[PDB]
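Below is one structure; the comments refer to it alone.
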Amino acid sequence: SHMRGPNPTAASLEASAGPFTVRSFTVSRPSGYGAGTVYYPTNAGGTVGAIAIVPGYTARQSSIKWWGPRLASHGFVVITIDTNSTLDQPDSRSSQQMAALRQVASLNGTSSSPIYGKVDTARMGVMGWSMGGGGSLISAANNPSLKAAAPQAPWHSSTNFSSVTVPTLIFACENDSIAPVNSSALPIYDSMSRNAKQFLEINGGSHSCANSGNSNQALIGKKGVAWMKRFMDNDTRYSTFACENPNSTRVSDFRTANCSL
């Protein structure tokens, strides 16, 4: 286990900001992806894990940026990327997501970089929106040593992610008409039999229901932070919040499996 920070509460995880000061920078020379912004804790008190976040088709860091400080303020290094092309497909997005985790591990060794020695490069996670969510699930299938995945409103050309052993939380948006839940997020969820998994559907949500500026940053943030802390840090203080079925009119559907209390 890698327990950092105080015992969480629902209200503290629903807050905009965790207990650590977040600083960030723009990656000078991106290696294998378009552009990156690294968010990191100054305060942590030990090495933190790293999470790479990828947007959807046509989209940029703006769509996913709110996760940077939301996670980093709880004890993570977060890299948000722009892809080489805004029109990159999920497999390319997965390659670039893993290239961003690689460059974070490089900057962990770069005496100049503000994140030298801050990363347990053995503790990494993947997130992303739509085709960047499908790319997160491809990253998890290809790299089972990843500790967690938390894609939002995912889309891929195949819904069969049966090889995934990585603890996977899928944020779904009930009224998604871009990647509908019944043909995308739910079949993807249903395919995984080998892992801790969870499915959280946002009541009334459009395809952007987990993007920067959304009307559920309390609940969605609580669940992303809790899932990453539980599985990236093996922090069982977070089992209650990671496995909980939220009592919320904001949630239209909840499913979970292999999520031990």
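One is the number of the first residue shown, and numbering goes on along the chain from there.
The backbone N, Cα and C atoms fix where each Cβ goes, and this holds for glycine too.
Among the sequence features in Swiss-Prot, the mutagenesis site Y57 to A (Swiss-Prot position 87) is noted as follows: Displays increased enzymatic activity on PET bottle. Displays decreased enzymatic activity on PET film and on BHET. Around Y57 (mutagenesis position), taking its Cβ as the centre, 18 other Cβ atoms fall within 10 Å, counting all chains.
Reduced to three states, the DSSP call for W155 (mutagenesis position) is coil. Spatially close to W155 (mutagenesis position) yet at least six residues away along the chain are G56, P90, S130, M131, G133, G134, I178, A179, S184, judged by Cβ distances under 8 angstroms. What Swiss-Prot lists as poly(ethylene terephthalate) binding site is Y57, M131, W155.
The Cβ of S63 (mutagenesis position) has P55, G56, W129, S208, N211, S212 as same-chain neighbours under 8 Å, each 6 or more residues away in sequence. In this structure, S63 (mutagenesis position) is part of a helix by DSSP. For the mutagenesis of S63 to M (Swiss-Prot position 93), Swiss-Prot gives this note: Increases activity towards 1-naphthyl butyrate. The structure shown keeps the original residue.
In Swiss-Prot, the entry for mutagenesis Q89 to A (Swiss-Prot position 119) states: Displays decreased enzymatic activity on PET bottle and on BHET. The structure shown retains the original residue. Around the Cβ of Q89 (mutagenesis position), 15 further Cβ atoms fall within 10 Å across all displayed protein chains.
Listed in Swiss-Prot as a mutagenesis experiment, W129 to A (Swiss-Prot position 159) is described as follows: Displays decreased enzymatic activity on PET film and on BHET. Secondary structure from DSSP puts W129 (mutagenesis position) in a beta strand.
One mutagenesis experiment catalogued in Swiss-Prot, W129 to F (Swiss-Prot position 159), is accompanied by this note: Increases activity towards 1-naphthyl butyrate. Counting every protein chain shown, the Cβ of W129 (mutagenesis position) has 30 other Cβ atoms within 10 Å.
Annotation of the published mutagenesis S130 to A (Swiss-Prot position 160) in Swiss-Prot: Loss of enzymatic activity on PET bottle and on BHET; the original residue is retained in the structure shown.
Annotated active site, nucleophile per Swiss-Prot: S130, in sequence order, evidence recorded as a curator's inference. Counting every protein chain shown, the number of other Cβ atoms lying within 10 Å of the Cβ of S130 (mutagenesis position) is 29.
Swiss-Prot lists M131 to A (Swiss-Prot position 161) among its mutagenesis entries, and the accompanying note reads: Displays decreased enzymatic activity on PET bottle and on BHET.
For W155 to A (Swiss-Prot position 185), Swiss-Prot lists a mutagenesis experiment annotated as follows: Exhibits highly impaired PET degradation capacity relative to wild-type PETase. Also displays decreased enzymatic activity on BHET.
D176 (mutagenesis position) is surrounded by 24 other CB atoms, counting those within 10 A of its CB over all protein chains shown. What Swiss-Prot notes for the published mutagenesis of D176 to A (Swiss-Prot position 206) is this: Loss of enzymatic activity on PET bottle and on BHET.
According to DSSP, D176 (mutagenesis position) is assigned to coil rather than to any helix or strand. Swiss-Prot lists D176 (among others) with the feature active site, charge relay system, giving a curator's inference as the kind of evidence.
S184 to H (Swiss-Prot position 214) appears in Swiss-Prot as a mutagenesis experiment; the accompanying note says: Displays increased enzymatic activity on PET bottle.
One entry in Swiss-Prot concerns the mutagenesis experiment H207 to A (Swiss-Prot position 237). Its note says: Loss of enzymatic activity on PET bottle and on BHET. Around the Cβ of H207 (mutagenesis position), the same chain contributes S130, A153, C173, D176, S177, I178, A179, each under 8 angstroms and 6 or more positions distant in sequence.
Here Swiss-Prot flags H207 (among others) as active site, charge relay system, drawing on a curator's inference.
Here Swiss-Prot describes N211 to F (Swiss-Prot position 241) as a published mutagenesis experiment; the accompanying note says: Increases activity towards 1-naphthyl butyrate.
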